[PDB]
Each structure stands twice: as structure tokens, then as C-alpha cells.
Amino acid sequence: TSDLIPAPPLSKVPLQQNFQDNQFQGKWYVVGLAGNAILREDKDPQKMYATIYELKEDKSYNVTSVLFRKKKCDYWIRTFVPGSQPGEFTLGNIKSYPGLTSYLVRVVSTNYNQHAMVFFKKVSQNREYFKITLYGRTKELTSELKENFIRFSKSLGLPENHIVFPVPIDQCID
Ligand SMILES: COC(=O)[C@H](COC=O)NC(=O)c1cccc(O)c1O
Ligand SMILES: [Pu+4]
């Protein structure tokens, strides 16, 4: 049993015009995170983590997320393969994730050198999940950018308790 806010139609999710794959590379901090399986937890608030994008020769990204958990740095590695238009991706080797039948990434907006918003949708054990990340090249972003992220998240049907701003840390992600 679970109950989820439905994924929005893709028509409600903009795509960054003229996406530049080379400029999107490098480290991004997760300054904001929202989704139908994301919940604000005041007892142990979510810690900031980072995601590093590297273009391979074949123009897919190697994507590495690094998180501080149980006193250690944990690394999650995957491959984003260019999809139907620039700024969209599917997940490489999807078969090695049990139960995962669908995975889509769309870069919603970015100026490359400070901030981005990225939309993700997956189907896992037949359940449809989605999330939006607010990425920063630094660990803080302006109020304006955070409010825009909240506005965008709500437009996709998410209430405030499904929107979190992970707390900056120094372990692992420096
Ligand atoms: C069982 O709960 C989950 O499935 C987790 C929740 O935490 C996400 O960081 N993932 C997602 O909700 C999710 C959604 C879209 C794309 C992804 O890669 C995700 O991990
Ligand atoms: Pu995931």
C-alpha cells in the first residue's frame, strides 16, 4: 500500500531552450528537493548532497551523487543517455535496477554557472514517482530562486511538506 500525488503531465514541465551539455558538467549542490515521495522531516532534516555530471566521449553523462550517511561518504553512480531532445535524458543500463521500467530526466532551467532545476520521473514496481531538484554551484542560493522552485513545485501538484531545503554540510560534498 502507498498513495502518491500523481506525476504531472510532461506538458507542465518546461525544457531549458538551447541546452548546452558541456556547460552543465561538473558539481552541483542539491539546494532544494521536492517530489511525491519526498517528505519534510523535522526530527532528522535532510542533509545536502552533491551530484557531479561528466560528459563521456559518446556524449552521455556519468552522474555521481555523493551523500554523507552513517559517518561515511556514499556514492551513487549512473548514466544519463541523451533523449528525444537536448536537455532530456533516459537512464543507461536500466536493467540493473530491479523493478525499474521507466526513467526520464528533463532539465527545466539553468544558467549553468549558478543554478538549475531538473525534473525526474520514474516508474518503479509499477509506481510512478517524480522529483524536482534545485541545483546550485554553491551551497546557498537567493530567496528569489528558492521561491521560484517552491512555485514550480506547487504548480506540479506538490504541497509544502513535500518540498525540502537540505541543510548545507561540509563532509563529502566539498
Ligand atoms: C521510495 O522512495 C523513492 O523512490 C525515492 C525517494 O527519495 C529520492 O531522493 N526516489 C524518488 O522519489 C525519485 C523520483 C524520481 C527520480 C528518482 O531518481 C528518484 O529517486
Ligand atoms: Pu534515484
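Heads up, chain A uses Swiss-Prot numbers, so what you see runs 24-197.
Note that Cβ sites are derived from N, Cα and C of the backbone, with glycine treated the same way.
For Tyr72, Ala73, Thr74, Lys145, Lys154, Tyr158, the entry in Swiss-Prot reads carboxymycobactin binding site. Non-local contacts of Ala73 (carboxymycobactin binding site) by the CB criterion (under 8 A, 6+ apart in sequence, same chain) comprise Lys50, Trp51, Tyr52, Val53, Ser88, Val89, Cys195, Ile196.
In this structure, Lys154 (mutagenesis position) is part of a beta strand by DSSP. The enterobactin binding site feature in Swiss-Prot is assigned to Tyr126, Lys154.
Under the DSSP three-state reduction, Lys145 (mutagenesis position) is assigned to strand. Neighbour count (other Cβ atoms within 10 Å of the Cβ, all protein chains): 19 for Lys145 (mutagenesis position). Quoted from Swiss-Prot, the note attached to the mutagenesis of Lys145 to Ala states: Strongly reduced affinity for catecholate-type ferric siderophores; when associated with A-154.
Counting only same-chain residues six or more apart in sequence, the Cβ atoms lying under 8 angstroms from the Cβ of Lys154 (mutagenesis position) belong to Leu56, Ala57, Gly58, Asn59, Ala60, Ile61, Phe142, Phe143. Record note (Swiss-Prot) on the mutagenesis of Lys154 to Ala: Strongly reduced affinity for catecholate-type ferric siderophores; when associated with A-145.
Taking a C-beta cut-off of under 8 angstroms and a sequence separation of 6 or more, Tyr126 (enterobactin binding site) has the following same-chain neighbours: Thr113, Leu114, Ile117, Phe143, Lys144, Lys145, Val146. In the three-state DSSP classification, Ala73 (carboxymycobactin binding site) falls within a strand. Within 10 Å of the C-beta of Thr74 (carboxymycobactin binding site) we count 18 further C-beta atoms, all protein chains included.
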